[PDB]
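*Asks:* Have a look at the structure that comes next, please.
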Amino acid sequence: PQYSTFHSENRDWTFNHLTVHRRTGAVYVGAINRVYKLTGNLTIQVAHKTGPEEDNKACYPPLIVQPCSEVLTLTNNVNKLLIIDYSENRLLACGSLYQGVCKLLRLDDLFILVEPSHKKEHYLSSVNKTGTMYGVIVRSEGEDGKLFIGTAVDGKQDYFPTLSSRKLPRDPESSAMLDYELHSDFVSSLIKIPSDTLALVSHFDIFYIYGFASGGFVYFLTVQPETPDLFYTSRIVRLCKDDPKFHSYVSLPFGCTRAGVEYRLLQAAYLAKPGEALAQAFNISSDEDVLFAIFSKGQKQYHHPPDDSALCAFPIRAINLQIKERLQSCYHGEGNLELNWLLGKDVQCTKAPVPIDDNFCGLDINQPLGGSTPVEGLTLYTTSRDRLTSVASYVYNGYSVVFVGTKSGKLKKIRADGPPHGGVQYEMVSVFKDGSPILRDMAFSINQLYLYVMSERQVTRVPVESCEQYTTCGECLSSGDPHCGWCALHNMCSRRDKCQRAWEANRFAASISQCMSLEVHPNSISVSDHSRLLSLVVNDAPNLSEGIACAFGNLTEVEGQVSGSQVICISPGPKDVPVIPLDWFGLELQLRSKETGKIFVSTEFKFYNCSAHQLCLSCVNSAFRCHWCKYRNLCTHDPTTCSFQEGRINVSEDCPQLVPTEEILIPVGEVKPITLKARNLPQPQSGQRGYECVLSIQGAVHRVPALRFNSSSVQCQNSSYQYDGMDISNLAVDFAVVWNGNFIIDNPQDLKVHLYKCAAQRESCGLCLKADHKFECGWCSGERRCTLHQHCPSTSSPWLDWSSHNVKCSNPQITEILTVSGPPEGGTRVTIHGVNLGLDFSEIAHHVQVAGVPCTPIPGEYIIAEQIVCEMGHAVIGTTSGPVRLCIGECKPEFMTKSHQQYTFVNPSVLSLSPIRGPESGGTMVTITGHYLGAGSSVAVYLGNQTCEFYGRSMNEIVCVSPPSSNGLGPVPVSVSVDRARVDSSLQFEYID
Amino acid sequence: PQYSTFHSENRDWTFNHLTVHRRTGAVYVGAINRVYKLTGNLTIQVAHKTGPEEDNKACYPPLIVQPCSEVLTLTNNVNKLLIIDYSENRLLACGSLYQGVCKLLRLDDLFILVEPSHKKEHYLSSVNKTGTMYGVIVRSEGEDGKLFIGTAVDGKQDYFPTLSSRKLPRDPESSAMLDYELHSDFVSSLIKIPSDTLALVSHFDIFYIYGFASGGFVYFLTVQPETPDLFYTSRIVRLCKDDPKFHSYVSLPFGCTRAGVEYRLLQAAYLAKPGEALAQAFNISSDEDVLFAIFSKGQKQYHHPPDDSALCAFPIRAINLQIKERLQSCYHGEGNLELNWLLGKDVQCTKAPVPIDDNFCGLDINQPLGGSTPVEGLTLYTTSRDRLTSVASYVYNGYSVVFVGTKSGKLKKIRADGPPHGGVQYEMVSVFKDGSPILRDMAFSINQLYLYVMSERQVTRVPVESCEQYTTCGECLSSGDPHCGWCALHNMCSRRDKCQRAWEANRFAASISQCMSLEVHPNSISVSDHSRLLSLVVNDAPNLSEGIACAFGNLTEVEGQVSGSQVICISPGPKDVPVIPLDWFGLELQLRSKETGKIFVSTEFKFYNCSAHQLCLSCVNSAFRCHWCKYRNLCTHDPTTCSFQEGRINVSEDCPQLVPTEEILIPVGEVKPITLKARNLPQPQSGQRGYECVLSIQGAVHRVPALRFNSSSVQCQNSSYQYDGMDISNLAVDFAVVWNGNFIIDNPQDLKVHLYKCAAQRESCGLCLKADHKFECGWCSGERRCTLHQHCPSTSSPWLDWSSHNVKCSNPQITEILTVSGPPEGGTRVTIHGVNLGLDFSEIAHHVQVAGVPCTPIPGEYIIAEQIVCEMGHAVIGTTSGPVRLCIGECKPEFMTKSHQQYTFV
């Protein structure tokens, strides 16, 4: 995954600019202290040295013109401009060293041709910051050459023009090399920043981000502070290619807007062609120029632009038009020139009957010309965090593809479409692992297969395309990547020219609709059904007539027979069929193109083992075509192998099932028959044995033979059953009905036999009578145990069973009761748990008493004969504590129960609170200390009518969380109420602000 | 001495139980084959028959429920329970017949009201041995009735509960009569002996000796074998009166100890009140309950308990306390329940915060409850041989009186006092002559005057007290019998309420110090001093003002004069005074109350005869006030009757008398005066003659007048005396000195005059000189006779008298000698008797010879001049026999004697 790359010789010698020779493919890198020439794959050929050199920016004129008194420092020479002069096979390189002098280098060896340094203007600027200077070379046929150059000046407004045109004579040894194109007192090919403007506003300067030639004009894109937080303005500056007087100078703001965000800070730009979608969107020819630009949100933070940034497009035509309209309105006498930083003041437009042509190049009046109304671009794409930093674009197959660098070293691939979407990112590559921001200069290899991209530390050759990353025709043709098509027979996503035989029928899909799927019939076969002929159909296929082979996973590959989009193939033979893990086994059935040699389509093919099913219902309900052979008692794929035609079963409905009856109750140790009902029981055929019932009891499994009366009924013979443990009274046991030794009849309901021993579970009379009347299990007095009448001897007629329930059950006892203590006021909910209580609520009611005190029981809370929940009444009585009494219904001497331990009455009290004070909002953890705090059922804590949130309770303390004082700050009462008792006290709680 | 008694109709139909109706006094006896109703004095009114009936103990259910296949025998119906149901005027009687069915009988006629017999529990037990079952009826006001019953079960642990509570409805015809108070599978008003316990130990059983209700509880006292010789344990079993579930069941051992003996085998018991002494000893109110119990020594021999047995007392309060402490420690989780025969095993107590009140009636946990540490009683009394067999008690005048039966038919009356003594037996009655043991059931008549006591053959009504047996105030009030006081005027030991007028002054003595006594002055009178007034004082007397009479033994009864406690009476008159046996004569002087008619006090009164004394010394030394009248020569009580004031003698010192002098020697036929000495000789007064001396000689009594020189000396005048006979040389004669004719002066020494004759007695010279030197009688040669110098003429100076004894005598002769023969060897003691031998031994020694053979005489054996005892020397000499020779001192020719017959040697 590694691209060709070139690193800087040193960590401080950062890269600045980059250009590729359109004809040679030679790569030129403008760097600190170095100008590099490299091969296509970034192998260095020449390293031209440009620094460092001792210098001082205060030294003006430079050391090469004058000796300097200032102290010198070894200074880095920043590349500030790098431009190929194609006509003259040379390269222009200008550094920051010595006030910004320039060099001309020969392309092949970078040998210095000349270095103009005697005239004042031969020094461009002392600024040592990149992204502030840009140049454009313009040389027609009959002209020797011209250079337009714009630069920040660093306040040295008298040292350096901000924009100017220079001579670029074909002859390197011309004395006028880099001289002003025109230079007189009041008419020169240059613009100077007025002294008054720097005085008014500093650090006022003009930064030249980008420049280009289009038609009969040159264009510069600038950023500069605005003139009366610091606000900046991004502008388009236009000049005619032929205009020594600079009378054609005109300057308009520009930017773009989307989704309520104005993007006004220019970051980067690139001239390209529209592509079909934008050409239509802009109403222009497909070979007209479009300006692609990056802007950051707003008009502030020039040195650290907002991450929120946008890619925008400006048709050159739309720009020229807005410029013409401006010229026209001005030459009609409307408004002012509106360029304060230069004109210094308000200057009114002068009306003059001059026709403003498309190629109007200005006059003496109405120039230079500014303007306030911005040129609006079409916003194509925006990001919120990974700030866009660079841009390059080109047209592939009518699609405008835009490459956008990011501050984190990512490269975005945007496909440009007009409204309403604007642009779509179809890929983002991670180019620089160190996360270094992508610099402005990006350039294509001569045939646009690669895009050269740079960071401060690195130049990297990035493939325009990585289509191979899409592994299905679907992914490939829906990626949105203009370069990517589907190479059908090679099963590969690639460029058309990368797909072999792409020009032949259906070899290359350019549209999702031109993609494949594979249909097989049958889509599954019995494992025993080998050497089958299968019918394969290829949807959306190309010519397969060259030949097709079928691959059954790893198992097999046989030559298929081809007729159109239909393929016929023989399935694996006996030796080669897969083995099934114990019902089926899937694999990918694949077609290999004989034309290309590549597998290009696939689909799942499954082998099954009807034999895997060994019960009728299982076999029948298989997902695959299986048949149950009634008599042969097996599952098969081939119905003709059943013993008789009558033996074939296809649906579960007629599978020889057991129907349910009322619950099967079986006592342990008693001889009983178990009649069963069922449906479609088979008559055992020749060589087949009869029916048995198998009981799956962990302790012991019993095998009892049975007789099948008819299709509907069965019956195990008289036998007794038992299990060891005596742990559980009611044990349900799964039973399986088998015939012929191992054929188990299906049991959908999963009917089970309940083996009961009369209470393993119930030690008490109340529990037995509680249980089902069905069991017939009942309590037997003498044993003090519980079993059926059969099981218990009749000394007398009495063994007792709850007839309807009208059976009283003696000797009630109380094990333990909750809420040991309680408040004297009462209201407490006493929870009494006993063994042998009354069966009905109505009897227990009025039964309960705590000593003298009457207690009223609660119905819902009352669990028969196990537990009684009762509410105590008003206790102010003589005794401190008293025992609890239960009277089953009559307070007979046999019939009463007394508690082992006695219930104690008290009266809880509270002395103090851990935090006395707390905030009005509340939420304070209060700790109230006292005595007998634990008593009773419920607790409610009260501070100033609004309740406290309870947490935990203890004998000693109660902890709760305070409510907001809905009240005002100050003292508040604390009321605590437990049940019926409400206790109050002098300790108070103070709410604080 | 015979009490009211009732005998059994038959020798085999033994008595079993006994109860007395507190209100009617009706006596009900539970016996074999009979229930008897009797009157207070044991006269039979109704005899209700209960047997015999054909039966077999193997027949269960009984014949009245099921036909039996077992062979039947005519069976005796033993009374096993007999209880009066006071609320419902009926009686509960349960026999051994038919597995122990019960009957209810109407009190008045013993007509059967009902006989529960359809339900299993209606049959109590097949045991046919008495003293194994006991019941207690408990019926408050709002309840219809309840019966607690405990019984031995005879191993039929599934047939019969050992302890249970039953319904006793007021309505006799109730269908639930004698039904369990509560009956369910695992909760019933009953305790059953576990099967495993009988298997482990047999013949394990529980015997219920006694039962009672006290406060809010019922109590049963049991004996049973101990569980791992056979050791038995006696226990107190307590239950709350109201507790159908029997959760209140608790059981502790009990007994008592004294003098290194543990009494642990329960024999009998009885609930009573303490009496003051025990109430203080036990620190309880005098109306709290006390359990009186009999125990035998040790914990073995249940069927024949040791004779060594004890009576003990247990305050109910002390019992309840020890039970509470047990409950408390258990409900604190300490130790086990400790009742193996029932629980079967070790069961740990369960700690639970339950307050144990005085009236705690148990819960489900920690019950039934046993224990190992015994309840110790206070030992009141013990016996070693007559084994105690029964007990009953009550309080009389603050004294706890305990009645204890014995195996030999004796009834002991014990007075209970606390430590250190414990109890004191103040009486033992023999109740049954046949020696039959006293049975357990004893009961008081309604007013506790009698105690009904029974043997197997007999019911006897025994008086609580028999105070009349004490016949003197002293015996009565020192018997130690709380019932007995002294009824002064009736001279009777009795109960206070039995003494007439007991509420009047001094009529009833409750203390020995209050015993009457009688003082008389004078306490003795001369017999001649008749019709005297005497002053009688009655100490500790009651009002005598009704009248008093004095009785002088049988002799007299005269009306006395009464002033307070003083009585004055006239002594017997001349005709009626007693005669004295020859100095005095005592009799009982008695007072008879005119109010009651009874003699009630007495004291000794003596009559004397100063006249009875007839010698001065006798009269003077009398124990009574007598005076000797010197001149009138008589003893008197009245000194003013002496002749002269000078005649009165009061002390013996001046009783006049004749004093002795050297012996008075009087020769016969010689004129001699006899001077005498004496003391306080009286001067004869007017009309009185002088003194004479009278000699009392049988032959002749001589009267010689004498002169009294002074108070000290007398002398008979010159006269000669003689007596006829010549038989005895020395004749002492009593002499009496008389004056005034017949007044004889006293002679204490009884001085006599010796009349001696020169030898009437002695024919030989040796005998005279032998006699007293005093006589002066001596031998006179010429006469060949013996008389005084005066009597024999002196031809010459020679008449011979043994000077010192150095006088040789003449013509010795030998009459006869003993040991005629002798051995040649010698050594023989020769006894020679002669007439006229030597006076001294020293002369005779060396005198004696038998022929040639020397013979040595013996000093002690030698009697002067009469006999010589001599020892012969070695005889082997020539002669066979030889004559014996005596040489008085010198072998003079006149001086030698030769034996008439000769001594022979052989």
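Since chain A takes its numbers from Swiss-Prot, the residues it shows come out as 36-263, 273-626, 629-1039.
Per deposition record, X-ray crystallography, 10.0 Å.
Backbone N, Cα and C atoms are what each Cβ position is placed from, and that goes for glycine too.
In case it helps, Swiss-Prot gives these features for our protein:
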MUTAGEN   A:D193 to K  Abolishes interaction with SEMA6A
MUTAGEN   A:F221 to A or R  Abolishes interaction with SEMA6A
MUTAGEN   A:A396 to E  Abolishes interaction with SEMA6A
DOMAIN    A:858-951  domain 'IPT/TIG 1'
DOMAIN    A:954-1037  domain 'IPT/TIG 2'
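In terms of burial and nearby residues, how do these features look in this structure?
*Replies:* For A:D193 (mutagenesis position), the number of other Cβ atoms no farther than 10 Å from its own Cβ, over all displayed protein chains, is 11.
Residues within less than 8 Å, Cβ to Cβ, of A:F221 (mutagenesis position) and separated from it by at least 6 positions along the same chain comprise none. Under the three-state DSSP scheme, A:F221 (mutagenesis position) falls in the coil class.
For A:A396 (mutagenesis position), the same-chain residues that are 6 or more apart in sequence and have a Cβ closer than 8 Å to its Cβ are A:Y375, A:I409, A:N410. DSSP assigns A:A396 (mutagenesis position) to coil in the three-state reduction, outside any helix or strand.
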*Asks:* With DSSP as the reference, give the number of residues of the domain 'IPT/TIG 1' (A:858-951) in helix, strand and coil.
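*Replies:* Each residue of the domain 'IPT/TIG 1' (A:858-951) counted once, the result is 4 helix, 39 strand, 51 coil.
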*Asks:* Does DSSP give A:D193 (mutagenesis position) helix, strand or coil?
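*Replies:* The residue in question, A:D193 (mutagenesis position), is coil (DSSP, three-state).
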*Asks:* Please check the gap where 9 residues are unmodelled: Cα of A:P263 to Cα of A:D273, in angstrom.
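*Replies:* Per the coordinates, A:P263 lies 12 Å from A:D273, Cα to Cα.
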*Asks:* Where the model skips 2 residues between A:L626 and A:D629, what's the CA-CA distance in Å to the nearest whole number, could you check?
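*Replies:* Once the 2 missing residues are skipped, the Cα atoms sit 6 Å apart.
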